[PDB]
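Here is the structure we will look at, set down as structure tokens.
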Amino acid sequence: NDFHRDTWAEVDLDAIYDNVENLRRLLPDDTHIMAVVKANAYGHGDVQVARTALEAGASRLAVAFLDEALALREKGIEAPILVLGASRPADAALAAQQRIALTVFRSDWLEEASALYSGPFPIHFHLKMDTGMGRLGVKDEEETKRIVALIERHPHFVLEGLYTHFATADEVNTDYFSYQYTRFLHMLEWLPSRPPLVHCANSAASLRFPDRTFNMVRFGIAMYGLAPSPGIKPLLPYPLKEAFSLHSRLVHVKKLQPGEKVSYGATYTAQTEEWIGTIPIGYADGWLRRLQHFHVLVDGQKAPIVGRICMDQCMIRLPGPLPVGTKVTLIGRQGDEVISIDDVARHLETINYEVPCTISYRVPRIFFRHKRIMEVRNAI
Amino acid sequence: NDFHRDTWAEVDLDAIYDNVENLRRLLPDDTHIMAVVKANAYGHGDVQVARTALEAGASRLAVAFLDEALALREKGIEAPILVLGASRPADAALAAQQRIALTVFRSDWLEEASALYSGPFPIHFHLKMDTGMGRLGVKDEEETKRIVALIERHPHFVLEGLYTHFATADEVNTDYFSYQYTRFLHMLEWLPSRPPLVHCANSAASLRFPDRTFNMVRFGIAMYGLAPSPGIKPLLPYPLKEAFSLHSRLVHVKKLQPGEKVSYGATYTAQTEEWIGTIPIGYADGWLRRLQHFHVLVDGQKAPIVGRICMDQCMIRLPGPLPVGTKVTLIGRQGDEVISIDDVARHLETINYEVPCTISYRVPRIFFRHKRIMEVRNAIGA
């Protein structure tokens, strides 16, 4: 595809391939990698990342809810897909026909799915167990047994796996982590027979403790080259390559005189003879209003966003009079300088996870693999 | 169309018809309404709002950049569309074939476009004037006259319009509004002749000074029923009807015992026996992490979000054991209680404009017209 505005994101699939193949090296031959590709693969592109990760050593994929999995299937992915979240009992027949595995955590769910679905496809279920996260999961013994029993009893229901999720695996202090690991090991005994896929680890516990991950790792944020926390960074076994960058170009350049105002509410006043540039990105692109005092890169230099950020545009104070068409990097490298996603997150007072997720549908993704432009994805 | 997670946004298109029709009543009949549906009609659905607005009295449409205008053509809109922002000179040809008017503000763009285009279709240009916003637009007489000449010389370039935009039209104090209006009046005398469409007003300027709008208004945020700012809410001529609401359903319910922790970084700890509900909506849905100390409505009552927000789900403290499948309203009414976009905006410390825009592609839109469902639009749909 192609696009008709000079704002785009670039996704480096070679960086995603290396982050996966290095864990494939660091893990046991027995142990599968489930690449987590929810939320349009954290804002990087679901198909493009799912494909790259399966080439690199992942055998399975994971999504957040059923529409994200049906979308991967429609685009030609035929690899296994687990929905990590919840679904409707009434949609278990769709999941089955499309070979999507479902998370289960409540007995009344199954009771209901059983009435509604008679066959002929099998449906593979993963039992989530709540250890100390408080989000989804079974917590008591007789609720586990009732699920196992409702699955055992139905001809087309299969328990392929079971799992938990750690609240504090990114935290230096492993004390809630070892409470959750112990609680899990104990809950695994409520089950007759240990199922074929037992998994517990997100990117953090799988790069910190790769042996105490059983036979499947779910690998998320670190695939994208982003650390789980600041605290976990000098504890990780290999370097992560960063996959996402964001670029734009100057579309107007003007010399402002003193006392001249810029943007909504006229909250910026020019004090000297300043060159101001307009770039075609704003908050509907996910470049949120709170980035008003932040530095982008223009011609190797940091340059401040001056005045309020608009829906589709914002302004920067230029080093001097640059030509229209000059590339501005908002996330990425411009020679000598770098802005990382971690930098953007610092200013928005979030975690890195939130940032590529918020760069919207409006922003094209240009994909690079084997150091060459592979593909353009423009959503509108 | 269909969706398979119990999180959806509803857009009431009757509200959008009323907000636009009320403006057609308010404005002089010789003054046209340009409805601006940029950013997927401010997160509400571009072609659905565009079709409704053109029914209530709008005649033109405005968008931010060319892909948004071309996407409206593909979905069957034949009305005039103006691209308010910048475009590539190379694309002048496509814009002209698809009858999209363009904003122009620099002569080097036109120098470059004369060279790449030579009919047969006309390209309608709207010259942008910077009178005090500092974004796009001419600021000089030599450059205004150069653009006009380069337009006059090519047989296929047409100046259909002329505009400016206000930085503080939504402030109670009109002092900067007045400098900018007076500066537009002076800047208009730099042109040999007046083109057919002179426009300046946004929602705030047109709701406040209907008589000072010349012959076209560019109506945005007030179409969706959101006030331009809270300062001018008492100054507004007719009531505005909010079109957007956001909803979810409980997918998990459980009681905690005293001392158990909830979510990432295990921030929250229950202190009595409490019922915790999980909803399938998180920050990749635009329900951003900073809303962690906010609340949602469950069964007519306010209930807090408990712990950190996750990518695709968050937890809330419930009043007691509620059923799984209970509707939760994040933005909208439940009984006597209401949560508005201005509430969310205040907690997020932003303007209301930024909130529907950030509710992402992931969240389905269900459209209502004549109090019944008209269509579902799931962007990651089949």
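Per Swiss-Prot, chain A residues shown: 2-381, in order.
Method of determination (from the header): X-ray crystallography, 1.9 Å.
The backbone N, Cα and C atoms fix where each Cβ goes, and this holds for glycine too.
Features as listed in Swiss-Prot:
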type: MUTAGEN; residues: A:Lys39 to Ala; note: Loss of activity
type: ACT_SITE; residues: A:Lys39; note: active site, proton acceptor
type: BINDING; residues: A:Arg136, A:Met312; note: substrate binding site
type: MUTAGEN; residues: A:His166 to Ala; note: 6.5-fold decrease in activity
type: MUTAGEN; residues: A:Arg219 to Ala; note: 100-fold decrease in activity
type: MUTAGEN; residues: A:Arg219 to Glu; note: 1000-fold decrease in activity
type: MUTAGEN; residues: A:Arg219 to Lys; note: 4-fold decrease in activity
type: MUTAGEN; residues: A:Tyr265 to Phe; note: Loss of activity
type: MUTAGEN; residues: A:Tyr265 to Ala; note: 5000-fold decrease in activity
type: MUTAGEN; residues: A:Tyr265 to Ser; note: 2000-fold decrease in activity
type: ACT_SITE; residues: A:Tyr265; note: active site, proton acceptor
type: MUTAGEN; residues: A:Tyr354 to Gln; note: 51-fold increase in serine racemase activity
type: MUTAGEN; residues: A:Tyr354 to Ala; note: 54-fold increase in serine racemase activity
type: MUTAGEN; residues: A:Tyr354 to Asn; note: 81-fold increase in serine racemase activity
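Annotated features taken from Swiss-Prot, shown on the structure.
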residue  : record                 : CB count, 10 Å
A:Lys39  : mutagenesis position   : 24
A:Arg136 : substrate binding site : 22
A:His166 : mutagenesis position   : 24
A:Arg219 : mutagenesis position   : 24
A:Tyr265 : mutagenesis position   : 24
A:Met312 : substrate binding site : 23
A:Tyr354 : mutagenesis position   : 24
Exercise for review: Check each of A:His166, A:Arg219, A:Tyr354 (the mutagenesis positions) against chain B and write down, in sequence order, those whose C-beta lies under 8 A from a C-beta there; write 'none' if there are none.
Suggested key: A:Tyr354
Review point. For A:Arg219 (mutagenesis position) and A:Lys39 (mutagenesis position), what Cα-Cα distance in Å is obtained after rounding to a whole number?
Key: 12
Review point. Taking Cα atoms as reference points, which of the recorded positions A:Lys39, A:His166, A:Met312 is nearest to A:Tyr354 (mutagenesis position)?
Key: A:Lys39
Review point. Which of the three DSSP-derived classes (helix, strand, coil) applies to A:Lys39 (mutagenesis position)?
Key: helix
Point to revise | Assigned conformation of A:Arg219 (mutagenesis position) - DSSP reduced to three states | key: strand
Exercise for review: May I ask for the distance between A:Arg136 (substrate binding site) and A:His166 (mutagenesis position), taken between their Cα atoms and rounded to an integer number of Å?
Suggested key: 9
Practice item. Out of the recorded positions A:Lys39, A:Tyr265, A:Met312, give me the one sitting nearest to A:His166 (mutagenesis position) by CA distance. Key: A:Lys39
Study note, to complete from the structure: Taking only the CA atoms, the spacing between A:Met312 (substrate binding site) and A:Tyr265 (mutagenesis position), expressed in whole angstrom, is 11
Review point. Measuring Cα to Cα, how many angstrom lie between A:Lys39 (mutagenesis position) and A:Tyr265 (mutagenesis position)?
Key: 36
Practice item. Based on DSSP, name the secondary structure state of A:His166 (mutagenesis position): helix, strand or coil. Key: coil
Study note, to complete from the structure: A:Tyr265 (mutagenesis position) falls, by DSSP collapsed to helix, strand or coil, into helix
